[PDB]
Amino acid sequence: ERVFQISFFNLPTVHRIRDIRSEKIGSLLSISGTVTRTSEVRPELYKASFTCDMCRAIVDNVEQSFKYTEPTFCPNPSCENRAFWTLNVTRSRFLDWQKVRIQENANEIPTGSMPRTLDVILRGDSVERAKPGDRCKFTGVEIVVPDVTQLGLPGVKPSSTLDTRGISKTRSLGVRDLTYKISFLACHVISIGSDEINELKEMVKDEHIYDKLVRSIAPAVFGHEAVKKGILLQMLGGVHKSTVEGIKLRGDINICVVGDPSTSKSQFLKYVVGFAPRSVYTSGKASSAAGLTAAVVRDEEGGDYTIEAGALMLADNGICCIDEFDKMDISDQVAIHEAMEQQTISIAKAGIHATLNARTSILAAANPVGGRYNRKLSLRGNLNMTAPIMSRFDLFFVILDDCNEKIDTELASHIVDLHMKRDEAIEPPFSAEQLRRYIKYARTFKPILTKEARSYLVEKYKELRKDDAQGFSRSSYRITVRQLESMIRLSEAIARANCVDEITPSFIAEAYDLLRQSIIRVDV
Amino acid sequence: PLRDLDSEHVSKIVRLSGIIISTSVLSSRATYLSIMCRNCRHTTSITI
Amino acid sequence: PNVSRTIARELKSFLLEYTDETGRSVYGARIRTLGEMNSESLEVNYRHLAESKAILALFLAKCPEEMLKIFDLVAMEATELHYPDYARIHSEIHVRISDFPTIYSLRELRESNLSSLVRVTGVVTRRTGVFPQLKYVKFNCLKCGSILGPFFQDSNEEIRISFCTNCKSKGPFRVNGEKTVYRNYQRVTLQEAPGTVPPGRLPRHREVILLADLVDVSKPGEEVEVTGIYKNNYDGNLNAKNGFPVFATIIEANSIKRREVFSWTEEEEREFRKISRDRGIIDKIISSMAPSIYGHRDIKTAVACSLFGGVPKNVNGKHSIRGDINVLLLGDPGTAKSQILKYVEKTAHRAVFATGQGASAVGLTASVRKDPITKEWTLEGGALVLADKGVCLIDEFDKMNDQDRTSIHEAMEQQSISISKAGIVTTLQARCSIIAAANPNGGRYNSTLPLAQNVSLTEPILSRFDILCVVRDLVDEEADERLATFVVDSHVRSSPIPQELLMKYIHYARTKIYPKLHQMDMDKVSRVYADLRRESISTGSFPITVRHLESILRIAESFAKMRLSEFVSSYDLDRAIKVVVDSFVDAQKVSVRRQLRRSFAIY
Amino acid sequence: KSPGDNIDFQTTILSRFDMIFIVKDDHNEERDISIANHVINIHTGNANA
Amino acid sequence: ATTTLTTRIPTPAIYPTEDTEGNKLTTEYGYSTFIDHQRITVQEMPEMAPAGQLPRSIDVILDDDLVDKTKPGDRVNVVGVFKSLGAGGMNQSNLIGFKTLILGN
Amino acid sequence: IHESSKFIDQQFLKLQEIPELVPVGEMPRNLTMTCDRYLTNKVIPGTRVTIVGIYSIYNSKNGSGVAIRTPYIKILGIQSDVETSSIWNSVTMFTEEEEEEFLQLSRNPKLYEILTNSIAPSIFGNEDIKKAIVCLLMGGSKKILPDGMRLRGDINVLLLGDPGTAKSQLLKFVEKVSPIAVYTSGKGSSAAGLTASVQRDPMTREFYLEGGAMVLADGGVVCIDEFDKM
Ligand SMILES: Nc1ncnc2c1ncn2[C@@H]1O[C@H](COP(=O)(O)OP(=O)(O)O)[C@@H](O)[C@H]1O
Ligand SMILES: Nc1ncnc2c1ncn2[C@@H]1O[C@H](COP(=O)(O)OP(=O)(O)O)[C@@H](O)[C@H]1O
Ligand SMILES: Nc1ncnc2c1ncn2[C@@H]1O[C@H](COP(=O)(O)OP(=O)(O)O)[C@@H](O)[C@H]1O
Ligand SMILES: [Zn+2]
Ligand SMILES: [Zn+2]
C-alpha cells in the first residue's frame, strides 16, 4: 500500500511553448498557457500481475510505461515457449490518469501564426486540478510519444532494425519506424492569473463606496454612469433557486449596450474581459453556435467521447461580451435564446445526448440598422432583433451623440491627455487590488427582501406601468411583468453592492430610477 | 410488443406486430447443390 | 475459499432470524411475494445486516463480486424450502442491494473505488439494446455425435474448452442454440446532473450495464441512483491503444431507482365516483388547473375541456367526427402562454411539448431519416403521431414554415398524416388534440381590428380551432393588487382538488365514459343557434357557422365527462354555449360590444 | 404582386374543370334549423344510422 | 467463370515470367490477344413498376460484341443465362448468398 | 456444379415498433427479420402486420459488448391488416352471386336516385353536387384514337364556396367508396408531394420515382383541397 508523486515548483523561468526544443527532451521544464479540453480520468496500468498461460506462475514486477506486456523471465525457466504471458486484471496497482489539451497564450502568439496547441498528461493527485478555459502554469517532464501520422512528411524517417552479425543459419527481417510527437508530462499545476479584511470592513463601513464603484467600474470611460452602474450590477447575482416548486429561475441579469458608432461602448467589453476572471469575448460575427455552445469530439483516440469547452458553456457564473451582437445569424441567437428560455443547454449528435449546465449573463453590444439612432422609433424597430431575444434583457442602455461644446473640449482633452505615457487621467478612487476581492465578499452575502419593501414595490410597478397610460410620450416599449422581475433581481445587486443583508425600499428606488432612465422619447 | 421481448423464451414461437420499413433484395441460397472434387474426380450431393 | 461456508450459514441465520419491528420476520413477506410474483429479485437493506454483523457489509464493500456468489445460493436455499420446485421455473435469485451509504458524485470515482460497491448519481440517457447474452453455455461437436454439457459464463470474459465426452479432437465446437439460455443485457449512459456541477466544469459520464430483467425500468431524462460495482473492463481490442495502457472503466448495476404505471385502482376508483357526484366539481377543477398564478378562468376552462376531450363517433363505417377539442392561446407576449401548457406536459398523459425546429426533440414532422448507429433507418413520427391518443402542445404557433404548417393542418383536417418517402408509403393515425400558443403581430393586441387581421394567420387554419382564447392588458388597481402579490409571494416564500387525483381523474374518465345525448329536448340548440347565427351576420362581419354548433356538443359532453354523467345534461350546453360565444365575441372588433348585450339575453 | 396565386388562376378554374359549383346561401331561418335538426340526429340517437 | 456456361474446373494458371528451362522472358504485347469486358446494371422499367416501391436491379456481363450498343437511360431488353456463380459462405469462411448475374447473349 | 444445383430466394425485412406508441424520450427499436420461399414478396414496406416467428440469435461482425449476440426472427408465417392504405393491387375476379345481384340492381329504375340517396347519409341538400359526383366515379369515354391522341374519360369537378357546407367533407367519403382513392391538399402534405417526385436512392444512387398522389392514384380519383395553394 504505497505509491509516490513528487513535484518541483517555482522554477526560475517560464518558457513559452513555441520555444519548446528537442534539446530539452526528458529534462524538467516550465510551461504555461490555456487549457482547451480536459478528459475522463482513467486508470493507468502501473504495476500489474502477469500470468503464464502454460503454468500458474505469475510475476508482479512490471514494465509499464510502454513495452508493458513481456517480462523476460518465468520463475521456472522451462516453458514450451518462455517469452509470452497474459495479464491479470485482479492483482494490479492502478493510478488515476488524465489528458488535458493546452493552448498558446494569445498575448504571445507570433505574428500570423496560429495559437499552437500541444497535449499534456497528468498522473496521481495532480489529476483534477486543471480547469478548462483559464490560464495555468506547469512544471514537469518534456516527454516524447510515438506518432504515426508523420508518415508522408519530407525528410528521412529513422527506421530501426535488429542486426544480422554473429548469428547464422537459424517484416521478418525485424524492422520498425520510430517517429514521435512531443507531448508534455506535468507534475505540478496552479491556476495562475491577513490585512485584507482590515480593508474589506474598512470600505463597507464607509457611506460612499457605491458611488466610488460607479465611477471606478470602468475608469477610462467618460460619463456614462448609466452603463457603469449596469455593468457593476451585472457582476452581481440574484437568487436563482427562489421557488417552492423545484424549478429554478433566471436569477442572473442580462444587459445590452446600444448607440451610434464611435461610442466607447466596445471599450467596456475590453475592460470587462480584462478584469472579470470568468469572462470571455467574441466578435459575434466570427462565431458559430458550435463554438458558443460546446462541441463534441466523436469517440476518438480509443477513449470515449469528450465535450469541448464552448465559449458560452464557459462564462458560467459570469459575463460573455458578445460584441457586434446583431451580426450573428438566426441559428446562433436562437441557440442562445433556447439557452435563456432555460438555464440549461442540450446537445445531440451521433446519438450521444448531453444536457449541460449553464448559468450566464450576456453583455451584448448592438448597432442600429443604419448605425444612426432613430430617436423617432421604438427599440423593436430600430434594433432589429426578434422580440423573444429582445426579451430577457433586464435593461437596454441607449446613447445618442451630438456637439455639446462644453463637453467636447473636456472629452477631446480626455482623449489627448490619455496619450501621455501611463498618466493618471484615468486614476480611480481605488483600484482592482481590492475591487475584485470585495466583489467576492459581496457575492457570498446572499441578501433577502423585506415586508415594507415588497408592499411599497407593488405600488411602484403600478407607478411604472401607469406611465403607459397616456403613453407613447417619454415611452418607447411595452411594460410587463418581466420589468417587475428585472426590478426584483436588481434589488439583490444593490443589496450585494452595499453588503446589506435585508434591503430597504429607498435603495430599490435607485434601481427603479434606472428602469425609468432606460426608457426613451418618441414623437407624438 | 417488442418492448416486452426478453431473453426469456428465446427460440420459442413469438407473435408480434409493427411496420415493415424495408425489404432488401431476394438473395439466393441453395437447397440442392452437386459437388465434385477437383482432384478425385468424385461426386456427391448435399441437401438442405 | 471455504470460509464462504461460514458466511453462508451466518446470513442464512440472519435472513430467517431478522425481526426488527413488531417482532415480525419481514423476510417471510419479502420471499413469499418474491415467489408468487415470480420475482427474480430480493431487496436488502445495508443498515440491517450492518447492524447485525458489520464484517458482512465490509466484505460486501471490499469484494462484492465474490460475496454475491453466496447470497444467491442461500436465498434460493431458503426459497426452495418455502416453494418446492421453484428451481424448475427460476434458475437463481438476484439480490437488490439497497440503502448503500456512500453516495459519490460521478466525478470523483477513482483508482481505489473499482472492484467495490458504490452508489452513484446521474441522468439516464442513450438507452441502447435489450439484447440477450450468455449465461448457460453449451457446444455442438462435429467429430462426434454429442454436445458439451453446461458451462456458466462469467460476464467479463469468454470461455474455451478442449475436452469432449466421446473423444479428444481438434475440430470445432460451436454453440448449441437448441439449449443455450440467455440473461438480459443493456447499455446505458449515465451523466452527472446539471444542477449539481461546480462552476465551469463539465459533467463526467460513464457507461453502465443493466442486467437480470432490470432492462426497461428507466426512461431517459430522469435523475437516477443506482447500486453497483465499478471496474476496469478489459475486453480485448485494447492493444490498439497507443501510448499509455489506459483502461476504459465501467459500472455494473445491481439496483436502479427512479425516485432520485400511474394508474387507477379499485381502492381508489370509487372515491372519484362520490367526488364526481359532489357539488359542482367543474369550477373546483378549474381552480386546480393552475396553481402558480391567479390568472383567469377563460383560458383554464378551455384547457380543461381539451384534457377530457369529447366522444369520437361514426355513422355506420364513415363520417368521422373529431373527439379532440383544439385550443389557440393568444395575447400580448407578457401574458403567461407557455407556462400554462408547461403544466399540461406534467399533468396530462401521452402529452408532448413540441416546438418548431431546433432545441426540440420532435420537429412537428413525420419523417424517414438517418440514425447513425449501424446507419439504421427508422421513422421518426411527428409529435402528432407520438401523441395520437392525447395532446400536442405547440409554442409560438406563428413561427413556423411551410412544411411544419401543412403537417398540423393535415392533422387537424383529417387526423391522419401521409408518408410517401424513402420507399415507404403509409398513413399514420394522428388523432391528437392541440393546445396552441401564439403572439399578436406587434405584441399590442390592437383591439380596434379583428383577430384574423391582428394575427398573421388566415381564417381556415384559424377556424379549425373552435376555441380561441384572448387576453389583453389590464391597467386597473385589480391586477397591481393581485398579480404583484402572487408574483412577489413566489419570491418572498423562497379548496382545489389535489393534483394527483386530478391527473388520475382525467385518465379514469377517458378510458371508461362515453356520454351520449338523447334527443328529447336538445332541439333547442337549433333555436338558440338560429338566433345567434343570423344575428351575427347582420351586425358583425364574420359568420357563425355549423362548425361552431358542432363544437358546442363536443364541449358540453366534456363537462359531462368531467361530471361523469351518463348523458349530456340540459345545462351542460349552458356551460358550453357561454364558452363558445365568449370565443367568438372576443375575436371581433371593439364594435362587437353590441353582441355582448344581445348575447346577455341567454347569459 | 401578391403571395400565392395570381389572376391567371382565373383560366385554370374555368377552362380545365368540367363543372364548377358555387355553393353559398344566406342563413335562411328554416334551413339552419333543418340542417341543425338533421345534424343533431347525427351526433347521437343515431337516427340517420 | 465467364467463358463457359458449364462450371469448368478452375485453372488458376500463373503468368509466365520465367521459362521452363529458367531463362528470362519478354512480352510480345499485340501478339497476345484481348477482348472487351463490360458489365451493365438493369433496373425495372418505371411505368410498369408498381409505383412507390424501390427499384431492383441485376448485373449483365457483355462479351466483345454488344459492348458498343448500350448506354445509360435507354430502354433495353436483354436475353441470357442467369448464372449463380462463386461459392460464398460455404467455401472459405463467413450471411449473403451467391453472386447472381446474367450472361448477356 | 452450379448447372446441376437448385436454389431458393430469401429476403431481409426490418420491423419497428409503430411510431404511434413508443417512448417520448427516444427513437423506436427494430428487429432484423428474414423469410424464405413463397413467403417472399408477400409484403410491401409500410404495411401493418403481425408476424409469427422464431425469436433467434446470431453473431454480428460489429463495428456492442464484451460477449453478446444479436436477435433476429425467422418468419414461419405472416398475416396483415387486409390491405394497408390504397395500393394499385385490386380484384377483378368478382363472384357469380355478385354479377347476379349487380344485374338485378341495374334493373331497378330508381337506381340513379338511390345512389344520390346513398352517396351521402349526413350531408343536407346539395343534390346538384352529389348527382355529379355519382357521374364521376364511373369514369367515361376513354378513347384510344388511332393517331394515339387519346382523350380522357375521367371528369374534373370543382367545389367552391365559403367554409362549411361540406366542400371539404364530401371528399372524405369519396376516399372511402372510390377504388384507389387518395386524399391530399395543395402544397401536398407532410412527406408527400402532389405530383411525381424523382430522387436518388440513398444507396446504389439510382434515380427513381419516389411518389405523389397522381402516381399512386393511377386508376382512380384524386381528392384535393386548398387548391388555391399550389
Ligand atoms: N468617452 C470615451 N473614453 C475613451 N475613449 C473614447 C471615448 N469616446 C470615444 N472614444 C474612442 O473610441 C474608440 C473605441 O472604439 P468604439 O468607439 O468603441 O467603436 P464602436 O463605436 O464601433 O464600438 C477609442 O479609440 C477611443 O479613443
Ligand atoms: N400573471 C402572471 N403570474 C406569474 N407569471 C407570469 C404571469 N404572466 C406571465 N408570467 C410569466 O411570463 C412567462 C410568459 O411567457 P410567454 O408569454 O409564454 O412567452 P411568449 O410570449 O414568447 O410565448 C411565463 O413563463 C410566466 O411564468
Ligand atoms: N351539409 C352538411 N351536413 C352536415 N354537416 C355539415 C354540412 N356542411 C357542413 N357541415 C359541418 O361542417 C364540418 C366540416 O367542415 P368542412 O365544411 O368540411 O370544412 P371546410 O369549410 O374547410 O370545407 C362538419 O363538422 C359538419 O358537421
Ligand atoms: Zn511458465
Ligand atoms: Zn467429439
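Residue numbering for chain C follows Swiss-Prot, covering 201-460, 473-706, 756-864 in order.
Cβ atoms here come from the backbone N, Cα and C positions, even for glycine.
According to Swiss-Prot, the protein has these features:
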- C:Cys364 to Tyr, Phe, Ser or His: Loss of activity (MUTAGEN)
- C:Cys367 to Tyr, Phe, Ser or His: Loss of activity (MUTAGEN)
- C:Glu392 to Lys: In allele MCM2-1 (VARIANT)
- C:493-700: domain 'MCM' (DOMAIN)
- C:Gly543, C:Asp544, C:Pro545, C:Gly546, C:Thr547, C:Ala548, C:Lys549, C:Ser550: ATP binding site (BINDING)
- C:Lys549 to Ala: Reduces MCM2-7 complex helicase activity. Abolishes MCM2-7 complex helicase activity; when associated with MCM5 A-422. Reduces MCM2-7 complex helicase activity; when associated with MCM3 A-415 (MUTAGEN)
- C:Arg676 to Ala: Loss of MCM2-7 complex helicase activity (MUTAGEN)
Give the residue from the binding-site residues C:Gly543, C:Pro545, C:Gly546 that has the most other Cβ atoms within 10 Å of its Cβ, counting over every protein chain displayed.
C:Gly543
Close in space, distant in sequence - C:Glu392 (variant position), Cβ under 8 Å, 6 or more apart:
C:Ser305, C:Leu306, C:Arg307, C:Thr321, C:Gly322, C:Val323, C:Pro403, C:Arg404, C:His405
Identify all same-chain residues not among C:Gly543, C:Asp544, C:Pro545, C:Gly546, C:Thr547, C:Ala548, C:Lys549, C:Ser550 whose C-beta atom falls within 8 angstroms of the centroid of the ATP site's C-beta atoms; report them in sequence order.
C:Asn651, C:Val683
List, in sequence order, the same-chain residues at least six positions removed whose CB sits under 8 Å from that of C:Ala548 (ATP binding site)?
C:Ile505, C:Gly507
In whole Å, how far does the CA atom of C:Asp544 (ATP binding site) lie from that of C:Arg676 (mutagenesis position)?
22
Based on Cβ atoms within 10 Å, give me the single least packed residue among the mutagenesis positions C:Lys549, C:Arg676.
C:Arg676
Near ligand 2, meaning Cβ under 6 Å from any of its atoms: which of the recorded positions C:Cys367, C:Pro545, C:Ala548, C:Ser550 fit that description?
C:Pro545, C:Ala548, C:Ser550
Cα-to-Cα gap, C:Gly546 (ATP binding site) vs C:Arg676 (mutagenesis position), nearest whole Å:
26
Within 10 Å of the Cβ of C:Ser550 (ATP binding site), how many other Cβ atoms can you find? Include all protein chains, please.
14
Do you know which of the recorded positions C:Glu392, C:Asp544, C:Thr547 end up with C-beta under 6 Å from ligand 5?
none
A 10 Å Cβ contact count, applied to the mutagenesis positions C:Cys364, C:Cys367: which residue has the minimum?
C:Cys367
Between the Cα atoms of C:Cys364 (mutagenesis position) and C:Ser550 (ATP binding site), what distance do you get, rounded to the nearest Å?
70
Close in space, distant in sequence - C:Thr547 (ATP binding site), Cβ under 8 Å, 6 or more apart:
C:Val683
If you measure from the C-alpha of C:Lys549 (mutagenesis position), which of the recorded positions C:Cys367, C:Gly543, C:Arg676 fall inside 10 Å?
C:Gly543
May I ask you to report the DSSP-based helix, strand or coil state of C:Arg676 (mutagenesis position)?
coil
Nearest of the binding-site residues (C:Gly543, C:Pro545, C:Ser550) to C:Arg676 (mutagenesis position) - Cα to Cα:
C:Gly543
Applying an 8 Å Cβ threshold (strictly under) against chain A, tell me which of the recorded positions C:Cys364, C:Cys367, C:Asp544, C:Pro545, C:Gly546, C:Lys549 fall inside, in sequence order.
C:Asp544, C:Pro545, C:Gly546
